[PDB]
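Chemist: What follows is a single structure, and I will ask about it in a moment.
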Amino acid sequence: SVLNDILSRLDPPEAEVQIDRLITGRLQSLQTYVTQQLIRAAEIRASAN
Amino acid sequence: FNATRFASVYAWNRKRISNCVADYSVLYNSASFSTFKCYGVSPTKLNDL
Amino acid sequence: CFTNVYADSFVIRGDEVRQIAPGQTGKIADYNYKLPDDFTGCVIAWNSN
């Protein structure tokens, strides 16, 4: 789960298949967080109104 | 690497190496025909860690 | 249809077949003939034993 360890241990063409899955997981986490924040913001806006 | 007798398959000899400097350039250069395909790490000089 | 075609010819022994592959680098190959990772085309070995 450490980027430098992957880079400092594998040559590029096999490091790519590891970097890709790390990227997919982190993108999924960010997307979930953003969606929850949007819903929470909508509720807060209703309360402020 | 350079020895006289090698143990059998069913009773394989295990050797422990520690507390020294391991230059991996000699193994790659000498007897290059010897298979040197590696798992998890890259032998392409990325073995110096 | 293709823009252009490049043909390269040289003699390589059958023991050296495995090292001459797209993206599979080897010491003797790395100092003589290196293939790009994103190489497109075909590699053919013709029988001249």
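Shown for chain A, in order and in Swiss-Prot numbering: 975-1023.
Note that Cβ sites are derived from N, Cα and C of the backbone, with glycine treated the same way.
Feature table excerpt (Swiss-Prot):
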type: VARIANT; residues: A:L981 to F; note: In strain: Omicron/BA.1
type: VARIANT; residues: A:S982 to A; note: In strain: Alpha/B.1.1.7
Chemist: Once the chains shown are all counted, how many other Cβ atoms turn up within 10 Å of the Cβ of A:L981 (variant position)?
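Modeler: I count 14 other Cβ atoms within 10 Å of it.
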Chemist: Would you count the other C-beta atoms found within 10 angstroms of the C-beta of A:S982 (variant position) for me?
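Modeler: For A:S982 (variant position), the count of other Cβ atoms within 10 Å is 12.
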Chemist: DSSP secondary structure for A:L981 (variant position), reduced to helix/strand/coil, please.
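Modeler: In three-state terms, A:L981 (variant position) counts as helix.
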